[PDB]
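Enquirer: Below is one structure. I have some questions about it.
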Amino acid sequence: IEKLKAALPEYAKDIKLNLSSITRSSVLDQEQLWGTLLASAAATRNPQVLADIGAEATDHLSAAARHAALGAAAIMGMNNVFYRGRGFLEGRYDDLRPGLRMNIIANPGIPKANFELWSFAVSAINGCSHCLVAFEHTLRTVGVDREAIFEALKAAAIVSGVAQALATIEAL
Amino acid sequence: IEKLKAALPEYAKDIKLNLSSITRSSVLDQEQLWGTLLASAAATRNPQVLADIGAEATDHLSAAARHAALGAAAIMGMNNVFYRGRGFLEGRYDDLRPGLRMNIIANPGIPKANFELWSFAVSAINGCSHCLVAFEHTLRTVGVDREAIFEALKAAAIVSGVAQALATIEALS
Amino acid sequence: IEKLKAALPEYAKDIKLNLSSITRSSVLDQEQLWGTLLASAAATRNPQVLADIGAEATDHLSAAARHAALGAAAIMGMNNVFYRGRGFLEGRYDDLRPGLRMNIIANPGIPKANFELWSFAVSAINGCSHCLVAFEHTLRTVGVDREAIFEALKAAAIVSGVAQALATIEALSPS
């Protein structure tokens, strides 16, 4: 959304430019791109960026993709804490059954590699290498190019800065 | 947590299902459990999740544990940043006195165990290995089931998922 | 400061006491200290704390300082996600040309060492060792004793506790 780029402060000049460039990515297909932007937007917790990106994503994303993306952010919202936490514990708790329902990862109602690309994205924002690596591994295993994986990473980061540049406006 | 559950979107079904079960756990006593949910809810910093959960954690906790649960999230909001950053600095800042008051760690109106448990839960949410690791160690030495510690970790992550999902609908509805 | 401080919960007295002491410290410049407090306050994403800290920052910092300090939180919000990500992928992508605009870092409207200290502080908040470690290395190089660097870290943690404590009262405040 142009309204999103325009809300950005002058001292967040690079963010705006990175945002504009990422919106024009030739590395990812439309669903992969916008789903990453939308899933990333959700993980920033910034309602502003989610609204605009969500609004902009409506003509690149079917209702299915849109939902699965938000769903990605929600499930990773749980997974990035559990796995990361278990990951800091050296394995000591690996023998226990998590007992966490996470079916959406099994059937996201949309092509798998996309939901993974988006979980990868969110996992990067929340900062859980355990989930980031597993997905980055599955992505390569299913044939997603390194270039595309990197783009999603870039997309996750640009959107984090965007959200952050916005929140910084709370100083009139 | 009746309010939250119904608020959750169907694309967040797994979160819904997970919330409703964690609230019915029986591996952690009423104090250990609700303190975790509360300290967890606070640490997610989602007004909604904290309210609902808080409004219910009340008829499960003495006023001492509540304050303690809430203060655990708050103090660790500081500690988790200081200890992590210091941890990343090649040990070059290990001999310095932090000059950070944290009398609350000298524990509140409750026994150092639940609080250690709640600080554990908050550290997982904040992503601080140093603190997470230390509390897990201290919790065992004290005689706390690894399955309980494990349950606190799940409750923390679940609550995080609730926060994330709820923050989304409230920004799109 | 007094307002924010006064607004904090009874279960956050250490935070209150730490905010107060950190604000009245003398290890860092007035520009170093308030640039850090604001960069930090911004990194917590709490509207109230940014507003209160952003307010008082007007009489301790110059507009440029504040712009650049908020800009540090902004670019670090991107970089901290990127480099940490690369970190988890064990450098497997260190050879793909990030292609991300930054510049501000090379040309802040203020002395670099201060922008670095603030970036260092923000990185501490977001949790990116790569950036933290990197800004740390540069700081020490051009001076700034570990005493100064250590203070900013402290400040970031304290402002981090503030946000958390404030957020729970606002959310738990009657009706």
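Numbers in chain C come straight from Swiss-Prot, and the residues shown are 3-177, in order.
Including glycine, each Cβ sits where the backbone N, Cα and C put it.
Here Swiss-Prot describes C:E118 to Q as a published mutagenesis experiment; the accompanying note says: Reduces protein stability. No effect on catalytic activity. What Swiss-Prot notes for the published mutagenesis of C:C130 to S is this: Loss of activity. Summarising the annotation, Swiss-Prot assigns active site, proton donor to C:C130. One mutagenesis experiment named in Swiss-Prot is C:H132 to F, and its note says Slightly reduced catalytic activity. One mutagenesis experiment named in Swiss-Prot is C:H132 to Q, and its note says Slightly reduced catalytic activity. Quoted from Swiss-Prot, the note on the mutagenesis of C:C133 to S is: Loss of activity. Loss of interchain disulfide bond with AhpC. Taken from Swiss-Prot, the feature active site, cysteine sulfenic acid (-SOH) intermediate applies to C:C133, supported by experimental evidence.
In terms of burial and nearby residues, how do these features look in this structure?
Expert: In sequence order, C:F137, C:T140, C:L141 make up the list of same-chain residues 6 or more apart from C:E118 (mutagenesis position) whose Cβ falls under 8 Å from its Cβ. Under the three-state DSSP scheme, C:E118 (mutagenesis position) falls in the helix class.
For C:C130 (mutagenesis position), the same-chain residues lying six or more positions away in sequence with a CB closer than 8 A to its CB are C:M78, C:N81, C:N82, C:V83, C:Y85, C:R86, C:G89.
DSSP assigns C:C130 (mutagenesis position) to coil in the three-state reduction, placing it in neither a helix nor a strand.
Same-chain residues at least 6 positions away in sequence with a Cβ under 8 Å from that of C:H132 (mutagenesis position) are, in sequence order, C:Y85, C:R86, C:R88, C:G89.
Sequence-distant neighbours of C:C133 (mutagenesis position): residues of the same chain at least 6 apart with a C-beta under 8 Å from its C-beta are C:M78, C:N81, C:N82, C:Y85, C:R86, C:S121, C:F122, C:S125.
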